[PDB]
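As structure tokens, the structure follows; a few thoughts come after it.
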Amino acid sequence: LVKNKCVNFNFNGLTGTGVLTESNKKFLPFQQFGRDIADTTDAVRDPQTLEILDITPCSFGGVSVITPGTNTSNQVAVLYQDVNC
Amino acid sequence: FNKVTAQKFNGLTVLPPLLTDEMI
Amino acid sequence: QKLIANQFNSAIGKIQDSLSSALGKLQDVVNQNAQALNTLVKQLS
Amino acid sequence: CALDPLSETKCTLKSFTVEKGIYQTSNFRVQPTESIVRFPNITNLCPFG
Amino acid sequence: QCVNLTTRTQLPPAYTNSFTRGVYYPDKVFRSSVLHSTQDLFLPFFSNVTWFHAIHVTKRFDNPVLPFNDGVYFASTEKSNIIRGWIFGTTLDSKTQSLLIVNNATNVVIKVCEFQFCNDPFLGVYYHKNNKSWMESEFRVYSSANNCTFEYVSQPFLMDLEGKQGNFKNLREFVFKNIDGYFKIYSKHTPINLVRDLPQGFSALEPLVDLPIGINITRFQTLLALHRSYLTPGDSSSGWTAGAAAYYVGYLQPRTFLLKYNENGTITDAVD
Ligand SMILES: *[C@@H]1O[C@H](CO)[C@@H](O)[C@H](O)[C@H]1NC(C)=O
Ligand SMILES: *[C@@H]1O[C@H](CO)[C@@H](O)[C@H](O)[C@H]1NC(C)=O
Ligand SMILES: *[C@@H]1O[C@H](CO)[C@@H](O)[C@H](O)[C@H]1NC(C)=O
Ligand SMILES: *[C@@H]1O[C@H](CO)[C@@H](O)[C@H](O)[C@H]1NC(C)=O
């Protein structure tokens, strides 16, 4: 069992790629998955020891290049949109 | 600000504007 | 001058008491974007 | 277009000169290198000893 | 084995009204702070529902063979645990895969087989003279069984065998559905102090276990238990007692319902 990395799991109902953060809400002992307001399955109960974990994707947005302009410089910079460093 | 009031899970990311609420 | 200065302070207090009791032009631009983002996730279903 | 971000800016814009401003070249997707499949907790073997 | 009854004066069933009843969990996922609607078999509010009595004080014993539709609603304000189990089937002549889910005093059994269901199966409780306790001795549910495949035992549940004539103290709701051959059981216990005209309270129903048999059910019938004290001679012809019970039989209709989910994740309101 590994946590806090962008991993891939198959918990009997889906194959999603993301992280597994420790949640603070306990589920009822009859459910297995969990949706949200945006209609996305982002909470799957672990059947090992009944540990509720949240799902957050690891790919958010894209990259960006900053160019100062012609006849000014030669180097650039890499900018991430919604990717934490 | 308190009178007037995830979606990014399906690739629908929200980009921040150039000027935040403090500069406005 | 004391009459218009008292009427100006009474006009500010009437706007502050009316706004504390929602707006329409600042809510339809958010509700239309919230329903459009909730429609795109429903298109995947 | 896959060596330098400065060269990635010119071919994606289809212009040999770049002015000042922001641009978008490609996306950044994190590929998972491991995969786990755990349906049960512990496979309870029936008594067969 | 079973015996036949004797004709007597009965009471006709009445028609009452429901008040926000028949709401269960439509899925096995978690929802919080979201107003989502689904298309499942629920009970329409303020609808005409049937009412059957089981109180002795006379001699009311009405257990007909009602047709099983797509989803039923069985609510019982149980006090002394009079209703034991339920049976299912199509013809009840040892021809199809009949169901037998009886809540006994030792353990709950789920045995889908080809039992010989009689015209009226019922459990008898005999009162001993030297022992001041109500014990079940007349186990008359079926005659015999030849061969079947599925057999499952549920969790043990303790029940009270003593029957009284006081007011009810608990309320039990049961929902039996059949989709794609799968059987669903929604049970939830809720205490209440009322004899009739159910309140407008809200209470969700949680499932226990799914039973994947894969058969068709078109008829159903409930089982009632009687008591044999020293006041009655002990014959099941004209002298008996049954305590006091009241069960409601409702049919679930395919209507969409809007549910409310709080931060805890339980159902709070239902909107048709
Ligand atoms: C050098 O930079 C100036 C900007 O001041 C620009 O106008 C000029 O075109 C540049 N020279 C070349 C050869 O691009
Ligand atoms: C980004 O990740 C680092 C290390 O993993 C962490 O310390 C930091 O809090 C993260 N940033 C945010 C905004 O959570
Ligand atoms: C799986 O087994 C572990 C230890 O044997 C137990 O703690 C856990 O509750 C089990 N999960 C189930 C039965 O879903
Ligand atoms: C229900 O939510 C409230 C509000 O946060 C919380 O205090 C309470 O502990 C929750 N109940 C359960 C059973 O989690």
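Per Swiss-Prot, chain B residues shown: 823-827, 852-870, in order.
Method on record in the header is electron microscopy, 3.7 Å.
Note: Cβ is positioned from N, Cα and C throughout, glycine not excepted.
For B:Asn856 (variant position), the number of other Cβ atoms no farther than 10 Å from its own Cβ, over all displayed protein chains, is 16. Natural variation at this site is recorded by Swiss-Prot as B:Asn856 to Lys, annotated: In strain: Omicron/BA.1.
According to Swiss-Prot, the natural variant B:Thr859 to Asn carries the annotation: In strain: Lambda/C.37. Its Cβ taken as reference, B:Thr859 (variant position) is surrounded by 15 other Cβ atoms within 10 Å in the chains shown.
DSSP assigns B:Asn856 (variant position) to a helix in the three-state reduction.
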